[PDB]
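Below is one structure, written out as structure tokens; comments come after it.
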Amino acid sequence: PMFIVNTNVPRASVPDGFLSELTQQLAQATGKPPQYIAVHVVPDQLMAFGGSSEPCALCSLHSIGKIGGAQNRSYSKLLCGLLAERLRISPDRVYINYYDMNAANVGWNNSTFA
Amino acid sequence: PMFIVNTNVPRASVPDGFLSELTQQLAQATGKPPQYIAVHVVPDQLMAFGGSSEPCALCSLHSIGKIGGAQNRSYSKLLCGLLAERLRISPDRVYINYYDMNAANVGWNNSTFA
Amino acid sequence: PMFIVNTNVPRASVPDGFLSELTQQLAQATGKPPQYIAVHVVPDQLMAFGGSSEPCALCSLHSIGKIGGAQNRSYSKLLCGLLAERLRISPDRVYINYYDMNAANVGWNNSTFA
């Protein structure tokens, strides 16, 4: 998994340990080793959700498989959970776009995963 | 709709009002309640288009359906129009990537839209 | 092609001419005129790869065609190569998501490419 969070929450509100926590929890959730997982948090963004500038997040999760109805519902519960607990963002002010990438369409280490 | 604009125009050149305007215009254009609409503007970016650092924008619009030939042509007119009028970006220096998301592949409120 | 790189490398470490070099090299790789090529570099990011905050990058390449097994392998070698040489990022700490966009789903100059 690679997970990207873009939020209007300020940098000083992202707690120490957050990228490590995301990494571990995504490892646990996907049954994938943590060495594969990438995470990225972009705070201080100029964003709105429903025309409001209260805390919100626009996120992406990309995986090579392990994407599907049930799996995505569990990922959304985990990730909204974390964003609510650590960043004080309401789950109904979060979108997470999920992408099932073909191995041939993911570059890594001078080649692809195909 | 959720609309993201990345641009090398400076923060101070983004009008107060712009996120609200995008939200309202997007609501009009899609017929979606504005409560569902998210917008995000990212100024000051290190970017080039055609090798030039003249104002430009890289954007995305994600929707659950309501994406297709005619619809995307109308969105591109609307959104290039706004970026030209408000951020003084030439329409020929804008890209908009459109994504028709499956409901099961959009997380929100601890679950998905499926 | 449009290429976006997000990295925890600091802005001061991005050398002069980097966006110009990406443009020119992407033109060469895809055969496409540099005039349509967009590039975007986002340094100083809060990111981790494999649970580690060593230099890393998460990137995307969108093209209307010119995406496929061998092409993307070639692009990955090219781009990981530039990121290593210029930003001192190890190739094994780079992910590049490739997107073959339908021409109907790419907005430019008030319309789409369909």
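In chain C, numbers come from Swiss-Prot; the residues present are 2-115, in order.
Header says: X-ray crystallography, 1.6 Å.
Keep in mind that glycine also has a Cβ here, set from the backbone N, Cα and C atoms.
Cβ environment of C:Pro2 (active site, proton acceptor): C:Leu27, C:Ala30, C:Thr31, C:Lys33, C:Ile38, C:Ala39, C:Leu62, C:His63, C:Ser64, C:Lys67 lie under 8 Å away, each six or more residues apart in the same chain. For C:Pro2, the entry in Swiss-Prot reads active site, proton acceptor, with the evidence type similarity to another entry.
In the three-state DSSP assignment, the secondary structure recorded for C:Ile65 (substrate binding site) is coil. Sequence annotations record features per position, and here Swiss-Prot assigns substrate binding site to C:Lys33, C:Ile65, C:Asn98.
Within the same chain, no residue at least 6 positions away from C:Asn111 (mutagenesis position) has a Cβ under 8 Å from its Cβ. One entry in Swiss-Prot concerns the mutagenesis experiment C:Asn111 to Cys. Its note says: Causes formation of interchain disulfide bonds with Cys-81 from another subunit.
Proximity to chain B (Cβ-Cβ under 8 A) holds for C:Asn111 out of the recorded positions C:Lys33, C:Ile65, C:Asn111. Long-range neighbours of C:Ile65 (substrate binding site) (same chain, six or more residues apart, CB within less than 8 Å of its CB): C:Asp101, C:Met102, C:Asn103, C:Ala104, C:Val107, C:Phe114. Contact with chain A, taken as any Cβ pair under 8 Å, is found for the recorded positions C:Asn98 out of C:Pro2, C:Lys33, C:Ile65, C:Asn98, C:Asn111.
Over all protein chains present, the Cβ of C:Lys33 (substrate binding site) has 16 other Cβ atoms lying within 10 Å. Classification of C:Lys33 (substrate binding site) by DSSP places it in coil, neither helical nor stranded.
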